[PDB]
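Beneath this line is the structure, given in structure tokens, with notes to follow.
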Amino acid sequence: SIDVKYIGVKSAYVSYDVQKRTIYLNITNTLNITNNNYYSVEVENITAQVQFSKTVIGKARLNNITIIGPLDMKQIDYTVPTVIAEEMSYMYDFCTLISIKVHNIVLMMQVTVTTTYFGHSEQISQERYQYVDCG
Amino acid sequence: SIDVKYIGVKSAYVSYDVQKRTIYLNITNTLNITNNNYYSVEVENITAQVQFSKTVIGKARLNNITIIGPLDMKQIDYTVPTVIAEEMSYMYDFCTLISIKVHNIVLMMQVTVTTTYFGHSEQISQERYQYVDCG
Amino acid sequence: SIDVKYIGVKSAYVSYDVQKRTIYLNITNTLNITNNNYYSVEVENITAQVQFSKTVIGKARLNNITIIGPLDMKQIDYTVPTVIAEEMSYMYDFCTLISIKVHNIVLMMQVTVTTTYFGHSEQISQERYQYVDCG
Amino acid sequence: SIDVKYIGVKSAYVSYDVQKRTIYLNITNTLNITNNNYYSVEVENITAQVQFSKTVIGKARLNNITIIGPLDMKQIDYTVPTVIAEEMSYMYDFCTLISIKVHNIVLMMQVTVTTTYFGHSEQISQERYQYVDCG
Amino acid sequence: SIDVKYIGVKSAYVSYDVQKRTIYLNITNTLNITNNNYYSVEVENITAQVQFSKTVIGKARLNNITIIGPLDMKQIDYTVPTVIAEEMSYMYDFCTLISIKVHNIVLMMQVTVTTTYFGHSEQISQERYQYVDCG
Ligand SMILES: *[C@@H]1O[C@H](CO)[C@@H](O)[C@H](O)[C@H]1NC(C)=O
Ligand SMILES: *[C@@H]1O[C@H](CO)[C@@H](O)[C@H](O)[C@H]1NC(C)=O
Ligand SMILES: *[C@@H]1O[C@H](CO)[C@@H](O)[C@H](O)[C@H]1NC(C)=O
Ligand SMILES: *[C@@H]1O[C@H](CO)[C@@H](O)[C@H](O)[C@H]1NC(C)=O
Ligand SMILES: *[C@@H]1O[C@H](CO)[C@@H](O)[C@H](O)[C@H]1NC(C)=O
Ligand SMILES: *[C@@H]1O[C@H](CO)[C@@H](O)[C@H](O)[C@H]1NC(C)=O
Ligand SMILES: *[C@@H]1O[C@H](CO)[C@@H](O)[C@H](O)[C@H]1NC(C)=O
Ligand SMILES: *[C@@H]1O[C@H](CO)[C@@H](O)[C@H](O)[C@H]1NC(C)=O
Ligand SMILES: *[C@@H]1O[C@H](CO)[C@@H](O)[C@H](O)[C@H]1NC(C)=O
Ligand SMILES: *[C@@H]1O[C@H](CO)[C@@H](O)[C@H](O)[C@H]1NC(C)=O
Ligand SMILES: *[C@@H]1O[C@H](CO)[C@@H](O)[C@H](O)[C@H]1NC(C)=O
Ligand SMILES: *[C@@H]1O[C@H](CO)[C@@H](O)[C@H](O)[C@H]1NC(C)=O
Ligand SMILES: *[C@@H]1O[C@H](CO)[C@@H](O)[C@H](O)[C@H]1NC(C)=O
Ligand SMILES: *[C@@H]1O[C@H](CO)[C@@H](O)[C@H](O)[C@H]1NC(C)=O
Ligand SMILES: *[C@@H]1O[C@H](CO)[C@@H](O)[C@H](O)[C@H]1NC(C)=O
Ligand SMILES: *[C@@H]1O[C@H](CO)[C@@H](O)[C@H](O)[C@H]1NC(C)=O
Ligand SMILES: *[C@@H]1O[C@H](CO)[C@@H](O)[C@H](O)[C@H]1NC(C)=O
Ligand SMILES: *[C@@H]1O[C@H](CO)[C@@H](O)[C@H](O)[C@H]1NC(C)=O
Ligand SMILES: *[C@@H]1O[C@H](CO)[C@@H](O)[C@H](O)[C@H]1NC(C)=O
Ligand SMILES: *[C@@H]1O[C@H](CO)[C@@H](O)[C@H](O)[C@H]1NC(C)=O
């Protein structure tokens, strides 16, 4: 990736910024800009490229073959009991929360068993993340 | 990716910004801009490209073959009981929440068993994310 | 992706912005802009490209073959009982919520068993996301 | 990656910034900029490239073969019981939270059993992250 | 990576910054900038490259072969019981939280059993991270 930029507030090439009650007198600004950008990116010169997969099985006996790919959960138990009992009481609850499984961003590109890959693969994530604001 | 930009507030090439009760006097601004951009991106020069997959089975005996791809959940139990009992009580509840499974963004590109791939693959995610604001 | 931009508020090439009771005096602005953009993107030069898949089975015995693709859920139980019992009580509930499975954005491109792919694949997601605002 | 930049507040080439009630007198600014950028990135010169995978099985006996890919969870138990009992009491709860499994950003590129890969792979993550703000 | 930059507040080539009620008198600024950048990055010159994997099994007997990839969890138990009992009491709780498993950023590139890889692989993470702010 030639350019990746996380810019919180202000991004600019040339900035004249005047703010919060200033006095801006005789000003002469002369700006002469020559800017040129040449991008030669991902250029590929190939005579011959071959992807070849071959399998042959002869006179064989195969019994109980199990192939299990990734990300298997099987047996998961979440037990979260909440019990509130009051006889003669005063209860004030402000900003209370229970969260079990919270997922913001899931990016999954190549999940397989057998992968043959020729090329280019890129993942980019940018965020501002605030979970809980109370008060 | 040639250019990826996360810009919170303001993005500009040339900015004259005057704000919050300033006094802006005699100003002479002369701006002369020569800007040229040439993008040669993803150019491919190929005589011959071959993707070849072949399978042959002869005189074989195959019994109990099981192939299971990725992301298998099987047995998942969520138990979240909530019981509230009050005899003679005062209960004030403000901004209370229960969330079990919350998913914002799920991106899944290549999930398979066998994959043969020639080319280019790109995933880009940008967000501002605030979960809970109370008060 | 040549250009991806997350811009919260203001995006502009040249900006003269005057705001919140300023006094803007004699101003001379002369702007001379030469801007040229040339995009050569995804150009492909191919004599011959071949995608060839062949399978042959001879004199074979196949019994109990099971192929199961991805994303299998099987057995999932969500139990969320809520019981409220009051004899002589005062109950004030403001902004209370229960959510089990909430999904904003699901993007699924290539989910298969066998995939042969020549080309280009791109996924882009941009959002502003606020879940719960109370008060 | 030629350029990666985390910029909290302000990013600019040339900045004239005047802020918080200054007095800006006779100013002469003459700016002459010649800037040129040439990017030759990811250029590949290949006569012949071959990816070849071949398997042959003959006169063999295979019984109880199990292949299990990565990220297997099996048996996971989360027990979080909460019990509150009050006879004659005053309870004030402000900003209380229980979270079991919270995931912001999950990026998974190549998870397989057998992978043959020719090319370029890049993962970039930038964020501002604040979990809980109370008061 | 040619350039990686963590910049907390301000990044600029040439900066004239005037702030907090200064008096800026007769100023003459003459700026003459010649800046040129040439990037030749990731250029590869290859006659022939061969990735070849071959397996042959003959007249063999294979029983109880188990191959288990990485990141296996098996049996994990989280027990966090919380019990609060008050007869005649005053309880004030401000900013109290219980978190079991919290994950901000998980990046997984190449997790496999057998991997043959020709190329370039890069992971870059930049963040500002504050967990809990109370008061
Ligand atoms: C601008 O310069 C002239 C020079 O003749 C001067 O008389 C005038 O007072 C100046 N005004 C300001 C606002 O700087
Ligand atoms: C502006 O820049 C160009 C770039 O070569 C130059 O030829 C020209 O003389 C400059 N003009 C002035 C007034 O400096
Ligand atoms: C590579 O590209 C150049 C053009 O930039 C061309 O002249 C040359 O013949 C190419 N070589 C091959 C056939 O791979
Ligand atoms: C195949 O597996 C099953 C259960 O996994 C088992 O009961 C059976 O005996 C196995 N077959 C042989 C020939 O061992
Ligand atoms: C602008 O400049 C002229 C120069 O003759 C001066 O008389 C005038 O007061 C100036 N006005 C402002 C608003 O700067
Ligand atoms: C404006 O820029 C062009 C770019 O070459 C230049 O030829 C021209 O002389 C400039 N004009 C002035 C008034 O500086
Ligand atoms: C590659 O492209 C160039 C044009 O840029 C062409 O002259 C050359 O013959 C090509 N080579 C081949 C046939 O791969
Ligand atoms: C095939 O599998 C089933 C259950 O998985 C088992 O009952 C059976 O005996 C197996 N067959 C052989 C020949 O082992
Ligand atoms: C503009 O400039 C002229 C110069 O003759 C001056 O007389 C006038 O007061 C100025 N007015 C403003 C609003 O700057
Ligand atoms: C405006 O820019 C063009 C671009 O070449 C230039 O030829 C011309 O002289 C410029 N005009 C002025 C008044 O500077
Ligand atoms: C590639 O494209 C060029 C034109 O840009 C052409 O002259 C050349 O013959 C092409 N090569 C082939 C046939 O792949
Ligand atoms: C095929 O599978 C079934 C159940 O999966 C099993 O009952 C049966 O015995 C199997 N056949 C053989 C020949 O093992
Ligand atoms: C600008 O310079 C002139 C020079 O003749 C001077 O008379 C004037 O007072 C100056 N004004 C400011 C605002 O600096
Ligand atoms: C501006 O920069 C260019 C770059 O070569 C130069 O030729 C020209 O003389 C400069 N102009 C001035 C007024 O210095
Ligand atoms: C490599 O590229 C150059 C052009 O930059 C070309 O002249 C040369 O023939 C190429 N070599 C090969 C065929 O790999
Ligand atoms: C194959 O495995 C099963 C259970 O994993 C077992 O009961 C059986 O006896 C095994 N077969 C042989 C021939 O050992
Ligand atoms: C600027 O310089 C001139 C020189 O003649 C002087 O008279 C004037 O007072 C100066 N003004 C400022 C604001 O420095
Ligand atoms: C500005 O820089 C260029 C760069 O070579 C030079 O040729 C020119 O003479 C400079 N101009 C001045 C006024 O110094
Ligand atoms: C390597 O690249 C050069 C061009 O920079 C080219 O002249 C030379 O023939 C190439 N060598 C090979 C064929 O690997
Ligand atoms: C294969 O493994 C199973 C359990 O893992 C076992 O009961 C069985 O006896 C084994 N087979 C042989 C031939 O040892």
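All residue numbers given for chain E refer to Swiss-Prot; the residues shown span 120-254 in order.
Positions of Cβ are set from backbone N, Cα and C atoms, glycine also.
Record note (Swiss-Prot), mutagenesis E:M210 to A: Decreased number of infected cells by SARS-CoV-2. No effect on infection with HCoV-229E. The unchanged residue is displayed. In the three-state DSSP scheme, E:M210 (mutagenesis position) falls into the strand class.
Experimental mutagenesis is annotated in Swiss-Prot for E:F213 to A, with the remark: Decreased number of infected cells by SARS-CoV-2. No effect on infection with HCoV-229E. Taking all protein chains in view, 15 other C-beta atoms sit within 10 angstroms of the C-beta of E:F213 (mutagenesis position).
All protein chains shown were included, and the count of other CB atoms within 10 Å of the CB of E:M210 (mutagenesis position) stands at 14.
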